[PDB]
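Participant: There's a structure below that I have some questions on.
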Amino acid sequence: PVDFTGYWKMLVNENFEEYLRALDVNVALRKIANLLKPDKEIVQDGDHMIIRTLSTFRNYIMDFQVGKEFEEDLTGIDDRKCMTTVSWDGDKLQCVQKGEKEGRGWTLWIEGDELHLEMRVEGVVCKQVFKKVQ
Ligand SMILES: CC1=C(/C=C/C(C)=C/C=C/C(C)=C\CO)C(C)(C)CCC1
Ligand code: NA
């Protein structure tokens, strides 16, 4: 597949508020959150990946093996736990987060020199796009 490794700076963040509200994030935390511009710092070696979502407020760190279900601790976001699997779908990464909220997960892929992220929960869609600083 491809190598997602890089420091990717946020360019686009669409519908983040609705996504966070669907996760029952409280108004105060939602308020500070949509002023953040979280970046993605990714390091990958084959199926082993660390995805760090970095913001000035709080970070969220994912560390996993593609194909292997793990207990995902979403402290800092909605403080839930999911039974999560990230899978290859050709050159895209497809993540299913099993738990309280239905249809929760995301897709990550590269189009040209842009990193694209679609986050989903309960039919709510948030679009994020990032680029490395050339
Ligand atoms: C609300 C909220 C945040 C949400 C982060 C999210 C929703 C990250 C999603 C990452 C995905 C979907 C894939 C790569 O791991 C962070 C923790 C930045 C700051 C505190 C407020
Ligand atoms: Na930020």
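Chain A is numbered as in Swiss-Prot; the shown residues are, in order, 2-135.
Per the header of the entry, the method used was X-ray crystallography, 1.4 Å.
Every residue, even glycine, has its Cβ placed from backbone N, Cα and C.
Checked Swiss-Prot, it gives:
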type    : residues     : note
MUTAGEN : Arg22 to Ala : No effect on retinol binding. Abolishes interaction with STA6 and the ability to enhance STA6-mediated vitamin A uptake
MUTAGEN : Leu30 to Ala : Decreases cellular retinol uptake and impairs retinol storage
MUTAGEN : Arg31 to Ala : No effect on retinol binding. Abolishes interaction with STA6 and the ability to enhance STA6-mediated vitamin A uptake
MUTAGEN : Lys32 to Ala : No effect on retinol binding. Abolishes interaction with STA6 and the ability to enhance STA6-mediated vitamin A uptake
MUTAGEN : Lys41 to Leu : Strongly decreased affinity for retinol. Further decrease in affinity for retinol; when associated with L-109
MUTAGEN : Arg59 to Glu : Decreases cellular retinol uptake and impairs retinol storage
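So where do these features actually land, and what's packed around them?
Facilitator: Around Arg22 (mutagenesis position), a 10 Å sphere centred on its CB holds 14 further CB atoms from the protein chains shown.
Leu30 (mutagenesis position) falls within a helix when secondary structure is assigned with DSSP. Sequence-distant contacts of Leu30 (mutagenesis position), defined by Cβ-Cβ distance under 8 angstroms and a gap of at least six in the same chain, are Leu21.
The number of other CB atoms found within 10 A of the CB of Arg31 (mutagenesis position), across every protein chain shown, is 16.
Counted within 10 Å of its Cβ, the other Cβ atoms near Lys32 (mutagenesis position) come to 11, all protein chains included.
In the three-state DSSP classification, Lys41 (mutagenesis position) falls within a strand. With a 10 A radius on its CB, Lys41 (mutagenesis position) counts 20 other CB atoms from all the protein chains.
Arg59 (mutagenesis position) carries neither a helix nor a strand DSSP state and counts as coil.
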Participant: Would you mind checking how many other C-beta atoms are within 10 angstroms of the C-beta on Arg59 (mutagenesis position)?
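Facilitator: Looking across every protein chain shown, the total is 15.
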Participant: I need the nearest neighbour of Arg22 (mutagenesis position) among the mutagenesis positions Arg31, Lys32, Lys41, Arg59, using C-alpha distances.
Facilitator: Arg31
Participant: Can you tell me the CA-to-CA distance separating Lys41 (mutagenesis position) and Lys32 (mutagenesis position), as a whole number of Å?
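Facilitator: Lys41 (mutagenesis position) and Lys32 (mutagenesis position) have their Cα atoms 21 Å apart.
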